[PDB]
Amino acid sequence: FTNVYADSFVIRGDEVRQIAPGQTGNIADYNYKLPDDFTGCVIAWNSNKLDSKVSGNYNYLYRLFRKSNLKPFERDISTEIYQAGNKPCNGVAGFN
Amino acid sequence: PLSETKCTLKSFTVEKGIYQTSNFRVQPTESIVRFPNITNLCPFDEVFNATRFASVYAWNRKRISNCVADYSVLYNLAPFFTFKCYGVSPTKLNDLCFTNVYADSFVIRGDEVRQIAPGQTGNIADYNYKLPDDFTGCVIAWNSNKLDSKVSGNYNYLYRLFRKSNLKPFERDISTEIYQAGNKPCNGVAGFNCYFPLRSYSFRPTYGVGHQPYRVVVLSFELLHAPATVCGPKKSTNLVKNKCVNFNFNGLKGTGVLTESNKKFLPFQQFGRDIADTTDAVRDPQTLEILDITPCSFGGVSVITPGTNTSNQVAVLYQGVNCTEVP
Amino acid sequence: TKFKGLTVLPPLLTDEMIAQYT
Amino acid sequence: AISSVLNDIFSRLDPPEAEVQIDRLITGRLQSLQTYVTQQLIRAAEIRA
Amino acid sequence: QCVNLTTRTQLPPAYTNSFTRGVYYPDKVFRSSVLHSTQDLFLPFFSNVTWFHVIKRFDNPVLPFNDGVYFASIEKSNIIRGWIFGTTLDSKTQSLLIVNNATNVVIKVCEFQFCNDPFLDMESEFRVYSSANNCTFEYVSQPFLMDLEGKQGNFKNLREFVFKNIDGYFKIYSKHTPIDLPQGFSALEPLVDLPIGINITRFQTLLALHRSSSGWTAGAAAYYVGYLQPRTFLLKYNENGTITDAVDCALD
C-alpha cells in the first residue's frame, strides 16, 4: 500500500464493541464511524495497569452530543455548546 | 443528441439511419411526508403532572397501552435536572412505536441520583429498586422543589435502608420487616444485632445539595412480536396533487403523481396493489380519501440524423409522448 | 383480436397501404 | 430474496447486507430477460420461413 | 349450576354439506378485475360440517380448536350471545369470553372459573363464572343497537364467522346478510384484530334464555361448526372489488 493513517484513541471496554463499519451507538454515531469500503485492521491493547487511577482519570475526554450524524474520517475540534432551544448558552450550561 | 448517438454506439462515425439512445424521464422535485392524526391522546399526566407521589418501595406503575402519548412537547421545552441512560437516546424516542409502556413515580434523595443506573449495586438500589441489564428505556429526573417539597421535612412517607437479601428488578416490596444481622430475633423492634431500616425524609428546598427531592419517572419500554399500540407523534408535510414528487408514507415509499381515484375502498385498508405488486391506490392517514398512484411521464428518445461526413443536423423523435406533454 | 417500462413499437407499413398493394 | 421490493431492503437491512439481497433481485430478473430475448429469436426464425 | 338439565343428553353427530360458502378476504389489498392465487387456512369445498340444533335439546359439545373455527348460524332473535375460548378451562390460565348484550360487545381475556353448561338469562355470571382475578386486559367494541326480541316472517339473520389464530393473532371475519341449509355465495369482511398471543386448544358456545334451574326456556336456532385446511383458492374480482366466485385448486 501507499500510506497509512493511524488513529489512536482510548475507549472503555463497555463501549469498545461499537468499532466496526455500520454500527449504531454513542461513539458509533456522534463520534467515530467507518465507511463500507474501508480497508485496514483494528488493533487494541489493555492499558489498565498503566493509564488507570484510583480516584479516576479525568484527563482523557469524550463528547456525547451532536446535532446530527458525523461524517467519518473527521475530527470535531468545536467547543460549541449544544443548543436544543432558542435560549442562547453564552458559553455555559443552562436552560436548553 | 447527435453526441448521444456516439456515446451509446461507442463510435465517432455515425451511419445514416435511426438510432435509439436514451429514455426521457421527468425528474421529481418536492417530497410528501405523511403521518396520521394525534387524536386519542393518552393520560401521561398521572406521572409528570401529578401532585401526589409514593416512596421508593411504594411505587405504583401506570399502565400505558392503546393510546397516543405525546413526549414531543417535553423534549423541546425540557425543565429537567439530569437525564442519564445507556445506549438509547431520549431524543430518538419520539418517532418510535413501543409495544409495552410502563411509567411510575418515586422521589429520591440527591445522593441517590447516581444510585439509579442500569446495573447499579449498593445500599440503595439493591435493597429497594434498581434497573435491569436488559432495560431498553431511559430515565428523566424532574425538580420537586416547587411542588412536592415540605417545610422542615416529610414525615408522611419513609424509606427503607436495609433488606436481608438482594432484591431483583420488577419487584415491589411493601413489607415493614426489620433487618436481622445476628441470631437474636428482633420481634418487630430494634435491639441487639438489629438495625431499624425506616428513616423519614429530610426534604426541604432550603437545605443543601446532598438531599433534595427529585421526581423520577422510569419509562419501561418492551418490544415484543405483537405490533405496537403506542406511538409517538411526528411532524408531517402537506399534500401536492398533479406534480411529480417523491412519496414518503407510513407503509409506502415511491415516486409518482397523485390524482383523484374513483375506486371504492375498505375502511381498514391503507394501500393496495395491482398485478406487478406495485401500489396504485393509497388511503390518506389523516382524512379518508383515495388517491390514484400513477408514475411520472416518460418516453423513449430516438435520434434521426445523417452521417457525420454529411451534416450535423439533428432530428429528435419522442415516442409515445404527445407534443403538448413535451414541456 | 399499464406501462411498466415495456413499449410496443408501431409498424412502418400501415394496413391501409397494405390494401393498396393488394 | 427475502423481499421483492428494493425500497424495503435499503430502508431496513444493513448496507453490507443490502448488497447481497439487491443483487439477487438484479440477477434473477436478467435471467427472465435472457429467457425473453431468446424465445423471441426462435419465433423470429419461425416467422422468417 | 352443577346439575345438568333435560336438554343436555347424548346425541348423534348428524352432518350437513357446504359448497359455495366459507370464502373471506385473505388480505386487505383491494384488487379489481384480476385473478389472484394465495394459500391460507380456508374452509374446503365439498366437506362435512357438523350440524347442531337447539329447540327439548341444546347442543354444546367441547370441540378442539386446532383445525380452525368456521361458524355460520341461521337465526331470528340472535340466540348465540358469544363464545368461550380457553385451554385447560379453569382458573389456572387466562381465557377469552365474548359477551354481547346488544349495546357494546365485551371482549376480555381473564382468569375465569368455568362450569359445564354456562347459562345467560340481563346477563348472569355465575353460571358463566363465579370468580375472576389477575388480568390487565380490557377491550370494548364500537357501540350499536340491536333487538333481542323475537321476530316473525322468514329468517332475516345470517351471521357467518371465521375464527382462527395465526402466530398469536386473533381475527374476526364478520359478514351479515339476509336469507335447514344455507344457499348462495358471499364475501366476508374483517372486523376485530387483537394481538392477544395465548394458546386456545378448545372452545364452547353460549345460550340466551327467556322466561314468561329448569324454569328457563331456551330459544329455537340452528348452526354448525366447520374446520379449516391449508388450501389454495382462485378469487374472481369484479370492478367493485368483491368476490363473486371462488375456484379451488385441488378438489376435482
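We number chain B the same way Swiss-Prot does; the residues here are 295-621, in that order.
Header says: electron microscopy, 3.4 Å.
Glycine too: its Cβ is placed from the backbone N, Cα and C atoms.
Quoting Swiss-Prot on the mutagenesis of B:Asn331 to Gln: Reduced viral infectivity. Look at B:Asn331 (mutagenesis position): DSSP puts it in coil. Every protein chain considered, the tally of other Cβ atoms within 10 Å of the Cβ of B:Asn331 (mutagenesis position) stands at 10.
What Swiss-Prot says about the natural variant B:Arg346 to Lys is this: In strain: Mu/B.1.621. Taken residue by residue with DSSP, B:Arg346 (variant position) is part of neither helix nor strand, so it is coil.
Record note (Swiss-Prot), natural variant B:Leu368 to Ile: In strain: Omicron/XBB.1.5, Omicron/EG.5.1. The unchanged residue is displayed. The number of other Cβ atoms within 10 Å of the Cβ belonging to B:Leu368 (variant position), over all protein chains shown, comes to 16.
For the naturally occurring variant B:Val445 to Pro, Swiss-Prot gives the following note: In strain: Omicron/XBB.1.5, Omicron/EG.5.1. Over all protein chains present, the Cβ of B:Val445 (variant position) has 9 other Cβ atoms lying within 10 Å.
Under a cutoff of 8 A between CB atoms, and with a sequence separation of 6+ in the same chain, the neighbours of B:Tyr453 (variant position) are B:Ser349, B:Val350, B:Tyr351, B:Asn422, B:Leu492, B:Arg493, B:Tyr495. Here the residue is the original one, but Swiss-Prot notes a natural variant at this spot, B:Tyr453 to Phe: In strain: B.1.1.298.
Using a 10 Å radius centred on the Cβ of B:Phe456 (variant position) and all shown protein chains, the other Cβ atoms total 14. Here Swiss-Prot describes B:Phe456 to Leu as a natural variant; the accompanying note says: In strain: Omicron/EG.5.1.
In Swiss-Prot, a published mutagenesis experiment is listed as B:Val483 to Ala, annotated Increased resistance to neutralizing antibodies. Just so you know, the Cβ of B:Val483 (mutagenesis position) picks up 8 other Cβ atoms within 10 Å once every protein chain is counted.
Around B:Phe486 (variant position), a 10 Å sphere centred on its CB holds 9 further CB atoms from the protein chains shown. Quoted from Swiss-Prot for the published natural variant B:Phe486 to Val: In strain: Omicron/BA.4, Omicron/BA.5, Omicron/BQ.1.1.
For B:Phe490 (mutagenesis position), the same-chain residues lying six or more positions away in sequence with a CB closer than 8 A to its CB are B:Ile472, B:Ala484. For the mutagenesis of B:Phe490 to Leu, Swiss-Prot gives this note: Increased resistance to neutralizing antibodies and human covalescent sera neutralization. The structure shown keeps the original residue.
As a published mutagenesis entry, B:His519 to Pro appears in Swiss-Prot alongside the note: Increased resistance to human covalescent sera neutralization. On its own chain, B:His519 (mutagenesis position) has no residue at least 6 apart in sequence with a Cβ closer than 8 Å to its own Cβ. Mapped onto three states, the DSSP output places B:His519 (mutagenesis position) in coil.
In three-state terms derived from DSSP, B:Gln613 (variant position) belongs to an extended strand segment. B:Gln613 to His appears in Swiss-Prot as a natural variant; the accompanying note says: In strain: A23.1.
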Recorded positions satisfying Cβ distance under 8 Å to any chain C Cβ, from B:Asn331, B:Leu368, B:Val445, B:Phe456, B:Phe486, B:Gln613: B:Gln613
Variant positions (B:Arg346, B:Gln613), the one with most neighbouring Cβ atoms at 10 Å: B:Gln613
Nearest of the recorded positions (B:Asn331, B:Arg346, B:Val445, B:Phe486) to B:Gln613 (variant position), judged by Cα-Cα distance: B:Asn331
DSSP state at B:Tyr453 (variant position), helix/strand/coil: strand
B:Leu368 (variant position): secondary structure state under DSSP, collapsed to three categories: helix
B:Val445 (variant position) versus variant positions B:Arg346, B:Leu368, B:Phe486 - nearest by Cα: B:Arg346
